[PDB]
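Asker: This is the structure I want to talk about, given as structure tokens.
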There are 2 protein chains.
Amino acid sequence: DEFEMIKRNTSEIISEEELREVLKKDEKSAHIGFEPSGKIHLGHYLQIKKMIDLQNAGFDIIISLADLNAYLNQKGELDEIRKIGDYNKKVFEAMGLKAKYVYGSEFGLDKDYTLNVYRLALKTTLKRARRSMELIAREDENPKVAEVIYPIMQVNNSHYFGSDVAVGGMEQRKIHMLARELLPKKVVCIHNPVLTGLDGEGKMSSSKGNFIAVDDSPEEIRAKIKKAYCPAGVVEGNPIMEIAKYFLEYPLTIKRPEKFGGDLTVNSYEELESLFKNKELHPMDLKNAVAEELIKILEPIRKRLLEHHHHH
Amino acid sequence: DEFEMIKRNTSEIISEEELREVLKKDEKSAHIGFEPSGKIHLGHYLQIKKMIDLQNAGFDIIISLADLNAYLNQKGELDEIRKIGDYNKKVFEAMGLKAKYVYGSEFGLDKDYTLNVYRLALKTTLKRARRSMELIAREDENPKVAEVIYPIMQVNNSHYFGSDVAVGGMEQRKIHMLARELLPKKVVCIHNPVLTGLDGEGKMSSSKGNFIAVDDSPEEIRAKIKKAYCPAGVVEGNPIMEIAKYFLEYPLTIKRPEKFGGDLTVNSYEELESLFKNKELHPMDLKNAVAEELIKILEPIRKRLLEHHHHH
């Protein structure tokens, strides 16, 4: 059953047969890396929920605050990136994840680590390195050598951790394929879906109004949900429906006035989907319910962080 | 006068005006790096002679046994490259060069060094990195990421040494141009000509018969000179004439039998050139003289190394 609980809401597992062999082990390990981000949003939360699934399946979890990778991906100076990392650690802990948190710079400048970067550089074609960064590399009119060092560094992190399982978004799949080719131990890769941003124009990100941050205030959640892309009857690419799929708890009741059908009890996401596609559920009522539900879902994260922020 | 003695037999100085300012300093420093090579040949010797010129001008000399660079340029395993480095050091010392010898791996895996590799990677375009390796990169049908790390590592070595002057062959000129753009202190670059191989097909190299090694035996020098490319009256691209230009001492007498003109006293390389172009000097006599002169020029290097090799 652990296999299906791990598989739930994933986009792919490379490969399922290898995962089942991993689940036979007495001790098993998984890791994920994040470039430190000033906002920790529902996209991050989706992946942390998967790490919690792995933890509940008996995995030891490592969270890599990949500040050296963010440095190579033009995220600023190294000292400021690590200060954002410190904050990210606090947010992940506030989410219920007990894990080991490691900074990429704590090990990623060691002599033996660096020597393996260069060894991997001897085996990785430029063509493969650049193709692996297509969905990852900060767009750039004059591409820099840092762009092809990045994927080898991410591969080397996997080698350093020695994990059975590497977790990430679907955009990581080419780097993970490189890791399965370059390293003696093939990591089992679990890929999570990429969440659509609130704007309805590509992935969720820190751009203004495009995200729900896990520590957003209730009025911010309502305002950003209210103006999100959400056409009537449209489910594909609809970020409000994706949030309902991946974060809400069912059954739930959608509160409606009497003229529009009154309260509506929804047994599951699939019933919610049926009602939205058939236009029995109006976008305005869908948004109100998703906002109020999200507020309740995220409240413990918010109040946990707020009590820390008072240093008390 | 030191300026002209340094300039003698160089291909270019970037720039001469900057060199003259360097010569005003009380203390001045120059370095050169070599990928360790199993044969140390006249091409190496030409560059060491230039380092000796700099030494006699009051420069402190650093010789970098660039084993980490050779590693990235597919020269084999790191341990075997450093054993060739050890031998190269002994040869350079046997040439009369008193200097400091440093292995690239002694400093080139330090945390602060590696961090500057990554900083430089952020500033170097892939296009510039690859173009700088055109004359340097081991030919490869599937170019590897190591190819673009190499030039940034060579630039970073220059930064680590802090030298006023960087010396190398003309093939290094693009990497040196990158160093002048990437580093806070602009190094003055002195480029030596590329010696034609004995085969007459490109640069001198370790391929069979294509080189005179400084520790070659007299019968090896005679045999390899005798079969070298050397068409009558042809000076351009003629490796025997280049050796006469760059290594022989003038005046010299060329021994000839009586039928062919008897002994011929040559006041300078320019007189030797006049006689060869006008076909007054036959290739056979030119080769005999260059071989016997080279034997005498290289003898001290040979006997110095041989006395070491007996461990006594």
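Residue numbers in this text run from 1 along the chain shown.
Recorded method for this deposit: X-ray crystallography, 1.7 Å.
Note that Cβ sites are derived from N, Cα and C of the backbone, with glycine treated the same way.
What Swiss-Prot shows for this protein is this:
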BINDING   B:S206  ATP binding site
MUTAGEN   B:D285 to R (Swiss-Prot position 286)  Decreases the rate of aminoacylation with wild-type tRNA and increases aminoacylation with amber suppressor tRNA 8-fold. Decreases affinity for wild-type tRNA and increases affinity for amber suppressor tRNA
MUTAGEN   B:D285 to A (Swiss-Prot position 286)  Decreases the rate of aminoacylation more than 10-fold, without effect on tyrosyl adenylate synthesis
MUTAGEN   B:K287 to A (Swiss-Prot position 288)  Decreases the rate of aminoacylation more than 200-fold, without effect on tyrosyl adenylate synthesis
Asker: Return the single residue from the recorded positions list (B:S206, B:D285) that has the minimum number of other CB atoms within 10 Å.
Answerer: B:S206
Asker: Same chain only, sequence gap of 6 or more: which residues have a CB within under 8 Å of the CB of B:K287 (mutagenesis position)?
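Answerer: Sequence-distant Cβ neighbours: B:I225, B:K226, B:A228, B:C230, B:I240.
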Asker: Using Cα coordinates, what distance in whole Å links B:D285 (mutagenesis position) and the residue listed as 'ATP binding site'?
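Answerer: Their Cα atoms are separated by 26 Å.
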Asker: Translate the DSSP assignment of B:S206 (ATP binding site) into the three-state scheme.
Answerer: coil
